[PDB]
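Here the structure comes first, spelled out in structure tokens, and everything after it is commentary.
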Amino acid sequence: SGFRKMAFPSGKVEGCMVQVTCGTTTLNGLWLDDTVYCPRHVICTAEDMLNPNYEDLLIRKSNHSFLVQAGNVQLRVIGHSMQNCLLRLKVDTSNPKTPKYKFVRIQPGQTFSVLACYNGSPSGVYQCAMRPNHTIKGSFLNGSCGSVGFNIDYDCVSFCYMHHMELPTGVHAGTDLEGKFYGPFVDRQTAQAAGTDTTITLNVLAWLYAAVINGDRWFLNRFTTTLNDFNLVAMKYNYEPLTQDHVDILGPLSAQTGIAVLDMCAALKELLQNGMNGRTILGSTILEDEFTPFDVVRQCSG
Amino acid sequence: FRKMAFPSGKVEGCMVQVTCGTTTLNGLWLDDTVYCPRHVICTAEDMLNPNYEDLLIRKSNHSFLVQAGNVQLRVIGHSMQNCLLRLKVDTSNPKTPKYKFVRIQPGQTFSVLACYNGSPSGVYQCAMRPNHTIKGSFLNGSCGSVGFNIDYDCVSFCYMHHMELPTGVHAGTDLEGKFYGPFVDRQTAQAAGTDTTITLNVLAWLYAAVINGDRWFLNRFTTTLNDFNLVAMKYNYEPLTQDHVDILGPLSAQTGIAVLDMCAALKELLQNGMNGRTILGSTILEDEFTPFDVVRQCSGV
Ligand SMILES: */C(=C\C(=O)OCC)[C@H](C[C@@H]1CCNC1=O)NC(=O)[C@@H](NC(=O)[C@@H](NC(=O)OC(C)(C)C)C(C)C)c1ccccc1
Ligand SMILES: */C(=C\C(=O)OCC)[C@H](C[C@@H]1CCNC1=O)NC(=O)[C@@H](NC(=O)[C@@H](NC(=O)OC(C)(C)C)C(C)C)c1ccccc1
């Protein structure tokens, strides 16, 4: 019952947040075992951000060029390397609080928790989704960089995102724990259109099923709609095209609630076209798409 | 600008599973004490209206099974404090963070670490609604889940989950076992009073917008706290009081926009809607960001 944009317990991720400083640049880092990840752009001098040559800027650095700090104790960096847009600083001590973890490049539309950090210190956690344009509509300020995006599968933390940029659109862009950006962005402060955004159709349906699982039903109709017709409409409303895989995914949620995916699609279509009569769905006044089908099934069943 | 929750690390280390017979729920393990809903000592038979006092006096420490991981905390004492059970355990939680028990006030917010069988499952931010309930997300077995605020390094435990009003909302108690609202921890037929918009927070929010550069809604005029309330009344807004105004002060000072001025702005935001316009991204007027919260996210904490 009830429905919140729920984030995973950030506890296990906090125990891996550290401060990493190079020159006068300081940002967050992930310290797992004997390694610390952070946006390689930490080595970027001010003026060096217009068009930095990381390979060049890094070679001019050394282990001691990095001031990695765990809380208030200085971590000794005894090895460093670059992996795409990351810095993999090896340290001498191994973080005893390193949770069971895995690095995963999430798929646009998927959701994850973000531990907003500043100076290697957890400031807040929020759940967000990998927007369709690969950016993340988040709340980040200067110094949030190095914050990690993660998921928790029981006790195994899946790091999927590491903050890096701030597209002018006000959104945010980062990398996966392997340094590869999400979207067509780069470690440069150079014009970067935060690509055409779309509404995650998959999630809005998952969300609508959630509202239904929770008793709300007013938006349903006797109408139905082919996958193709739903798309012809949805796309007009700037919605991600809905694929058969998506409806397969909504399968479970379809069963429970007993509503056929396209029927729900028929409801979504109506909503899009008739607006919400001012009325609300599961609280919101606008179709929510930051809850994946998996999220919903996890927050409604048990 | 998203609704952020305090990192739940500290509370996570204080969540334990409390079992009593067939009833299992979450327990807050601070020091040598484990707090959990007193209805942990219930079951299908004694719920409509259990006599806890009696029901507990029939239970002994061996009745309770407090667990943390694959560890079992021998319970060496048990007392009931209002609607909570204070369970003394033979072990003082090593992860106990500096903590206070503070009874939150309507409108104020806090993070909620939703738990299941002693395990933290998810953490979200919410507000203690005017009607005294919370638009949270809880499923069976979430009981004992705690709400909290973090002041520097101190955890301010302000909420513990117990009931779920038919409204789809939730009632709980502070960590002293006293319920927030008229609600009780019984299967009565209690209903949440109608809710209102936390005017104070909407305001705080608008300010936050102004702080981030979203000020299209401001206006040249002002209004009287009285005149504003006549509007707010229509849109079912909490009547703004001078105490509310003073609470906004910092935000008001930072942006130099007088509360009554911002109300004037909110007045027209209510009477003319946002005409397709968005404040801080949203299309609706957020009322779950207290003045203090607005600071947190904007003035990094
Ligand atoms: C994190 C940097 C950090 O922690 O530094 C501490 C000293 C950010 C966070 C960014 C701040 C506000 N919200 C955010 O998400 N890192 C940056 O400031 C980066 N800045 C940008 O992304 C800029 N992007 C940009 O110029 O792109 C175009 C507008 C040209 C398309 C923003 C601020 C305009 C950053 C980039 C590169 C290196 C270091 C930092
Ligand atoms: C936590 C109990 C727990 O941990 O039990 C583990 C076995 C809840 C959480 C509740 C679950 C779903 N969302 C929630 O908020 N404890 C209860 O189930 C309690 N149930 C209620 O509060 C019921 N309220 C109720 O009937 O109120 C009226 C409709 C009569 C006004 C809900 C579920 C309808 C609960 C029941 C009995 C004693 C103590 C708590």
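Chain A is numbered as in Swiss-Prot; the shown residues are, in order, 3241-3542.
Note: Cβ is positioned from N, Cα and C throughout, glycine not excepted.
Note: A:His3281 (active site, for 3CL-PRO activity) has non-local neighbours A:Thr3265, A:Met3289, A:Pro3292, A:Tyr3294, A:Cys3325, A:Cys3385, A:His3404, A:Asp3427, i.e. same-chain residues 6+ apart with C-beta under 8 A of its own C-beta. The DSSP secondary structure for A:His3281 (active site, for 3CL-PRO activity) is helix. Per Swiss-Prot, the feature active site, for 3CL-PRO activity maps to A:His3281 (among others).
Per Swiss-Prot, the feature active site, for 3CL-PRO activity maps to A:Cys3385 (among others). The number of other CB atoms found within 10 A of the CB of A:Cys3385 (active site, for 3CL-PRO activity), across every protein chain shown, is 26.
Residue environment of A:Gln3429 (variant position) contains 15 other Cβ atoms, counted within 10 Å of its Cβ in all protein chains. For the natural variant A:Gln3429 to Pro, the note given in Swiss-Prot is In strain: Isolate BJ02.
The annotation that Swiss-Prot gives for the naturally occurring variant A:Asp3488 to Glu reads: In strain: Isolate BJ04. In the three-state DSSP classification, A:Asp3488 (variant position) falls within a helix. For A:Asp3488 (variant position), the Cβ neighbour count at a 10 Å cut-off comes to 12, with all displayed protein chains included.
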Between A:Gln3429 (variant position) and A:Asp3488 (variant position): CA-CA distance (Å): 41
